[PDB]
Each structure stands twice: as C-alpha cells, then as structure tokens.
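Before any comments, here is the structure.
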Amino acid sequence: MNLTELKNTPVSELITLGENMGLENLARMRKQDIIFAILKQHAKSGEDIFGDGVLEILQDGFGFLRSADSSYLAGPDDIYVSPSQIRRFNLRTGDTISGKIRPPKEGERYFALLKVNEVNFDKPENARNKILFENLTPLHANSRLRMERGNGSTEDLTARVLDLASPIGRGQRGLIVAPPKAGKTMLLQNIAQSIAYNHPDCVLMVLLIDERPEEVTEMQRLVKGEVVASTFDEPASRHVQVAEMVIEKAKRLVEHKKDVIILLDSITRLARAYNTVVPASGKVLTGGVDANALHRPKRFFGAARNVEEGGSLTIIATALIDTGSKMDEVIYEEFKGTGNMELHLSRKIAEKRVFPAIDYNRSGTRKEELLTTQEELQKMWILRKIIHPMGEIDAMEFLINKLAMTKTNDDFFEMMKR
Amino acid sequence: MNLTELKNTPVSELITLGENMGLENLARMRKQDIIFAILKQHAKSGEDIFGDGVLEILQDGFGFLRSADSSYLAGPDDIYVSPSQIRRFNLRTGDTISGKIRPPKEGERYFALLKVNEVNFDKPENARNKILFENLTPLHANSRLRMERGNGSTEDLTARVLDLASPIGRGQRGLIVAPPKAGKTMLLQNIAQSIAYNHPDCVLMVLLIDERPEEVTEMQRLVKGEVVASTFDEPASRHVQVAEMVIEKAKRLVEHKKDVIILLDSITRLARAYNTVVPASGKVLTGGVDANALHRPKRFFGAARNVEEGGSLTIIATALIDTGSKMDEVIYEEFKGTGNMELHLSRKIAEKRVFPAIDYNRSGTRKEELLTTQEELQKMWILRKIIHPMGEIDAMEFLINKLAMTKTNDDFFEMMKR
Amino acid sequence: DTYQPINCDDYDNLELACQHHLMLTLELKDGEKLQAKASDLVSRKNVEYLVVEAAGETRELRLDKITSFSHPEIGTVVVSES
Ligand SMILES: Nc1ncnc2c1ncn2[C@@H]1O[C@H](COP(=O)(O)OP(=O)(O)O)[C@@H](O)[C@H]1O
C-alpha cells in the first residue's frame, strides 16, 4: 500500500488494520514501529508498496527519506537510499523523492528505495537540470501578498491592520518582534489563514521550534499546509535538524520556480539551539552566546529572497524580547538590520486586551513603493501622518474603531479621506 | 578561454558551454565548480588559458589570485601562485596579476600561474621596483571632486546639497553619520554614479560590509565600477578578509600614480567584525570592545592620504548612530572627528518624506580653503549665515525650493545675492 | 525506442561489480553470453551506459538492454522492466 497514507491514519485504525493481517501486540508500540511492522507483513504478499519523503544525506554519504508527518524525525519506517542512487540522480538534501520501495534484505534494517518516480514533483530527467539556489540573483520584493480576506469578520481586522502597518511581498525577509503574553501565536495563525485563503498557489510551511506539545496540535488543526515542529522535550540537536530540513526543502522548491513561505517561531529559540550544538570557538559574547554560533541561523534567515529567474522564498520569523534572559537580548541585537520587514508587538497594548497589539509607529517595511501602487502608497502616507503623533495605546484603539466601521481598506481610505 | 570573460558569463550560459564540451551534471553545483570543471576540460585540449586576479598572500607564503566577480571569495577557481613567483617580482597582497595559467598536476587542486604577463596594468619589470605606499610622502587635499552634472534633474539636487554642505576633494578621509531609515543607501548610490560620471579616470571601489543580499545586487547593477560586498550570512572572518583585500588593492593602485576612491558602508559593522575575530588579550573595555581590536579599523580608515608623488586614496566611510545597540556608540565615539570631512544625516528631516536628510549645521569640512577658489568661499560663508538661524528641518526646505528652479550652483549664488 | 531506467537495487549491484572490477557474465533475452569485465558506469544524454570489455573491446551498451548477470560473489539477479 501507500506509505504516506499509513502515516495519516489514526493509531486506532492502524491496529485494527494490523490485527486482521495477523499481527499481534501492536497496541503497546510506537506508531513508527507499527507502520514498519505492517509494511513487512504486506511485503510478504509481494505487492508493490509506494512511499515518499524528503532526502537527508548523512555524513557517511547515504541518506534517508524522512516524512513530514513525524516532523522529519528519524524512525524505523524511514527509507534508505544508497550512495549510488545519490550519484545516479544528483540529489541534495531536501529533495522530495517518491517511488516504489522494497522490504529490507538479510542484514539490513530499513526499507530501501526501489524505483524513483518523481523528484520534487517532477520527472528525474528534468529535476537534475535545475540551477542551484546559490546561483540565483536576489531581488527586492515586488509582488505583494495581500492578507486582507475582505469578508468583514472580526478575525480579518488583524489581517487588515497588517496591510496598513507593514505590507508583505513574495521574497520578503520579515521579523516580528514580540514580548511574552503579546498574542504572538494568534498573529501567526491569522497570517497562515490569510495566506492559505488568498494565495493557494504559494507553498506554506510553518516551523515551530522549542514549542509546547499542545501548541503543536492546535497549529496542525488550523494551518492549511505543512506544520513541522520540535517540542522542548527533544534535544537541541533535534531543533537544528528540523530547521535544516525545512530550509533545504524550501530551497529545492524555489529552484523549480515556486513561491515558498516559511513562518518561523522563533528565530530566538533556533539561535539558542545552535549555540548549544556548535563547538565553542573560545570567543563568547555577552550572555553566553558564542561568536560563531549565530553564523548558522543567519544562513537560515538570509535565504529569503525574490529570485529574478522565478519563484521566491518568504521567511517571517519571530524574535523574543523582554524575556528576562540576557541570551535573548544579544541574539535580537544581531538580527536588527537583517530583515527588510519589521513588525512590533507591544505588551502595553496587550495588557488592555485590545488586539492585535501591533506597535504601528515602530513597524514598517523597506522599499514599500514596489509592493503598493502609487495611489495606495499615498493613502498609507496620509494615514501614517495621523497615527504618528498619538501614543501607541491610542493608535490601535483609533485604528481598530475606524476599520471596524468599514469592510475593506479602500472603503476605510475614502471614509478617512472625507 | 579567458577566465575573466568566462567568469562573467551567466550560469545558464556556462552550463551550455559545458555540455558542448562533453561535461555532464554541471547543474546543481556552485558557479565556481562549474568554472573549474570547464577550465580543466579545456586545458585537456592543451590550448593556452588566460587568467587574472588580485593576489592574496597567506601566512605560509601561499599566493592566490582571487576574483572581484565573487568578491574575493576563496574557491576552486582561484589561481595558485608559488612563493618563487612572489620572490621574482615585488609581489604583495593586492597586486593585480594577468598571465597564462596551467591545469593542476597530481597532488595539486588549484590552477597555477605560469607566465605572468601584466602586473598592475603595466610591465612586470617596472612593478618590481616601486616606492611603497607608506614611504610615500603624505600631503593635504589639493584637488576637488566635482559632484555636479548640470542636468538639473530631481536627483542632481541631492549632489548639490552635499556639495554645498561640505566640499570633498581627493586624498582626505570622509565620514557620513546616518541614523536608521534616513536615505543612507540612496545617498551612496547618488554619490557613486556622480563620481563615475564626473571622474571616469579615478578608480571607484564600493565596499559593503554585513549587507542584505538584495541590496548587493541592486548596488552592483547601478554603480559603474567595482562593487565588493559580504552579506550577513558570511562569518566575521569573511568580513575582515574582504576589507583587507580592498585596502591593499587600493594601496597598490596608488603606488602606480592612480587616484582611487573607496566608499565604505559601514565602518561600524566593519569595526564590529574586527572585534569578533580579533583574539581577546585579556583587556575588556566598556561596551564589549577591545582597544587593540579597534587599532585595525582606524588603520583602515587612516590609510587615506594624498600622495605628493602622484595619485591619492580617498575613503568616505559611513557611521551608524542611535541603532539601539551599545557597542555602536563606542565605535562612533572613536571616530568623532578623526576624518577630515564629516557629514551628518538626521532622522527628523527624513521623517517628513523630504530628501536629502542632510543636516547643514552639523556638517563641515576642515581646511576647506584648499579645495575651492577663494571667491566661492564667501558664497558658502554667506550661505551659512542666511541658513544658520532657521532650524535644520526648515533649512532643507529652504535649500530645496530655492534650488528647485536653479540649474547649477553658480546660478544659485548669483540669484542668492539678488 | 524510449529508454526506461532500471530499478535501484539492480543499479547498485552493477556499480558494486564495476567498483570491484570483477568478471561479469552479461546475458540477454536472445540467449547470448558475454563473460567480460565492466570498468565503470557512465551516463550520456540522460541515458546511462555500461562499458564492459573482454579483450580490450570496451564496448558500450545500454543498461535496459541487459537482461541477466551472474557471478559467484553476487547473487544471480535478473532485471525487471516494470
Ligand atoms: N488577535 C487576537 N484577538 C483576540 N485575542 C487575542 C488575539 N491575539 C492574542 N489574543 C489573546 O492573548 C492571549 C495570549 O496570547 P498568546 O497566543 O498566548 O501569545 P504568546 O503565544 O505570544 O504568549 C490569548 O488568551 C488570547 O485570548
């Protein structure tokens, strides 16, 4: 059967499927163990079994096809690819390989790839001729991602405020600066819903790092896309692995002229994870942050660009401030000028239970003339003039009331203009 | 074929060349690897191969000819230079070398320079005996850089305002103090194109340290000259490596009676890069900086001088203020007035969407009488008096409107009297 | 006419044979045998080719045309076109 359909069935259904196939004692083992046991039992019949995953080449030269359902966690059900296969089709980490697999032989441990059907949702012949990501020329964002759904619901207010504060375009390198208890999690969910509704073509990937287990399940139910997370139980090496898999998978899709959007939560937790993993170089900054530990996260954050040839990579990461940890403060100081889009959340606005808690004055974008039209830009300039003198708490209250009375932003503009 | 012509070829065209030469799997690999593979294939025929680059001397006496196309990044395409070649001539870091190269032999991974043809765009023997840069006699600035085009367009007035605020000549250090979001990048682009247009003879070099990838490509396509940049993805050691290559190359051109101009953006990030990479000697100062570490950035900035024998070295650095950090102020406090020419930008004036954001009161150049004729000095002196009373914000509005209908500076001075 | 790549397991055995430079007993569906040595596996115009020599011939033939190969070391593995 299909391997990816097994990983989507609930565990209760897997046991019933396994039990009527003759397997026993499947209830007390992990889901990955159950799937591996079922596949071996079905391999007895000699039927063809399919599978797919994302390639992760190890140091020794061989790789595995991890699955996004398990958040690219190493397990018994991973598919082994010999180094010759990586040579036969020039494959790099992050390639999405789908095809037939075979049961392990004597002395083997994992299922092995048998016949490659598609690479990156394309024929292997075409997928080998795609130019590498590093050879593509970065550009400023010029195609805008509009968050406004326009249905007039109260959940659309957060999206509409986002367009007024900081427009988001394809290939943007965003950064959301948020203190604790400022509604950061609900802000990302609105963005994910707006992206999945207005722009179904763009590939949406949500990356949660060092997150509570109950927050992961909530995100998976809501987000219409791919959600990969690593909870705080897992070691720091696990956090690095998931981030590497996501960014490499995103790069491979961009090389096929596709729009990829990555929502990261958070760049602070990711940077802390790298600080633990990398060996100490002897130069340690304030707060215990290694000097060269931040090189790896900046590679992740610096990959967001608008490719001239085609496609783009959009990264919208969140940075944590006012957490009481000096390690977070120094990490944030190294990402201040990196992004071309900045959105600030304020705890003071959140303390009054008025949402979203966006600090309008301190949030903006670079080269916003390209994203918006001439008339649209002037209206935002007119509005920003009104919001500039008033305080941050009054800025949102004034802006929320005006937006509530209307349905779309253009209606808000003409009402404000008159 | 010629390496420099091969290196400027688009990657898509490079692949087609490799296919016609029998190479395969050239896609999905870096541009440097493609160049290295093609050269080896062509050298297999046995034809002569021409290559050129900027010499870099390692600590072990190794010499490599880096390329300006890749911003002097170490790679497979680099040409290896034996220490015997360095001893034969007066070869040091930054000496441009053009000559014929050979494919590597067994035990060799880099192409080797075989017959050096041109050094510093002249005969190899002439460069074997030249006066060192430090031995050259320093002198103040005598010549003046004309930053006027006369077209009277909307972009020409920005050059005029900075020209009126503080004249800049050849051979004196210059500093630009700019806050975040103050049209700093647009200011550098306007200066860079004006210099190339007015002074095609001088060698223009633009250096960008810790810059966003999308900004580098925009700068390269706009600035007519040489643009060398290192993004924030690269480690700290890369930032200092690029800086050393640029200054050493600038010195050698000066030794050959050439007036070169270096535009730096920004010295604060370059100084921060040195602090990270320079090993700690046990002395810790306020703001997490080291006095011995700071000795190198000032040497880079302090190398600008006018040579009596011939040529000059002009450096116009950029300093960042009120960025919210702590060590940034310490860097600025070390360069309060170390530069002969100083220009200030203000966030307040740029806030009203009126450009340029030049603060006339704070700007000022030392020994300005050596630059322009005495008759024009009174014209600037009376201009300062008529502009001193009103504030810096209103000063810019007065300058722009009065210069709106004026073509050149000479017309403005005559119209100012009447 | 159109080339069809062989299964991954078959390719690995052939590369293993080429790496060890051991004798190869090439077999076809017609019933002809070529007990020769294969040097290396190469590709050309998106079609991989196997160069196998008996006495210096170094003939180059398509992989999909090879039907069976046997040796005392590796298993007698037949290829599958589907
Ligand atoms: N857009 C919003 N609309 C209404 N309430 C919100 C919104 N965003 C956040 N909140 C409220 O803020 C509280 C905490 O937000 P949370 O998602 O925990 O932020 P964080 O993840 O940064 O701690 C939630 O209980 C929620 O009710």
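Method reported for this entry: electron microscopy, 2.7 Å.
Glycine is no exception: its Cβ is also placed from the backbone N, Cα and C atoms.
In sequence order, B:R347, B:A350 make up the list of same-chain residues 6 or more apart from B:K181 (mutagenesis position) whose Cβ falls under 8 Å from its Cβ. Among the features that Swiss-Prot reports, ATP binding site is placed at B:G169, B:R170, B:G171, B:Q172, B:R173, B:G174, B:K181, B:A182, B:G183, B:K184, B:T185, B:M186, B:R212.
Taken from Swiss-Prot, the feature domain 'Rho RNA-BD' applies to B:48-123, supported by sequence analysis. Across the domain 'Rho RNA-BD' (B:48-123), DSSP classifies residues as 6 helix, 33 strand, 37 coil.
Counting Cβ atoms from all protein chains shown, B:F62 (mutagenesis position) has 14 others lying within 10 Å of its own Cβ. For the published mutagenesis B:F62 to L or A, Swiss-Prot gives the following note: Defective for RNA-binding.
Quoting Swiss-Prot on the mutagenesis of B:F64 to L or A: Defective for RNA-binding.
As a published mutagenesis entry, B:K181 to Q appears in Swiss-Prot alongside the note: Partial loss of ATPase, helicase and termination activity.
The secondary structure of B:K184 (mutagenesis position), as reduced to three states from DSSP, is helical. Among the sequence features in Swiss-Prot, the mutagenesis site B:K184 to Q is noted as follows: Improves ATPase and helicase activity but reduced termination activity.
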### Query
When you measure from the Cβ of B:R212 (ATP binding site), which residues in the chain that are at least 6 apart have a Cβ under 8 Å away?
B:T231, B:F232
### Query
Can you tell me how far the Cα of B:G169 (ATP binding site) sits from the Cα of B:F62 (mutagenesis position), in Å?
38
### Query
To the nearest whole angstrom, what is the C-alpha distance linking B:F64 (mutagenesis position) and B:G171 (ATP binding site)?
30
### Task
Out of the recorded positions B:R173, B:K184, B:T185, give me the one sitting nearest to B:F62 (mutagenesis position) by CA distance.
B:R173
### Message
Given the recorded positions B:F62, B:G171, B:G183, B:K184, B:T185, which pass a C-beta cutoff of under 8 Å against chain A? Sequence order please.
### Response
none
## Note on the structure
Whole-Å Cα distance, B:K184 (mutagenesis position) to B:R173 (ATP binding site), is 18
### Query
Just how many other Cβ atoms lie inside 10 Å of the Cβ on B:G169 (ATP binding site)?
24
### Query
Just how many other Cβ atoms lie inside 10 Å of the Cβ on B:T185 (ATP binding site)?
19
### Query
Same-chain residues six or more away whose CB lies under 8 A from the CB of B:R173 (ATP binding site)?
B:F301, B:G302, B:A304, B:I315, B:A317, B:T338, B:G339, B:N340, B:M341
### Query
For the ATP binding residues given in the record (B:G169, B:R170, B:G171, B:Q172, B:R173, B:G174, B:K181, B:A182, B:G183, B:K184, B:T185, B:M186, B:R212), what is the largest pairwise C-alpha separation in angstrom?
30
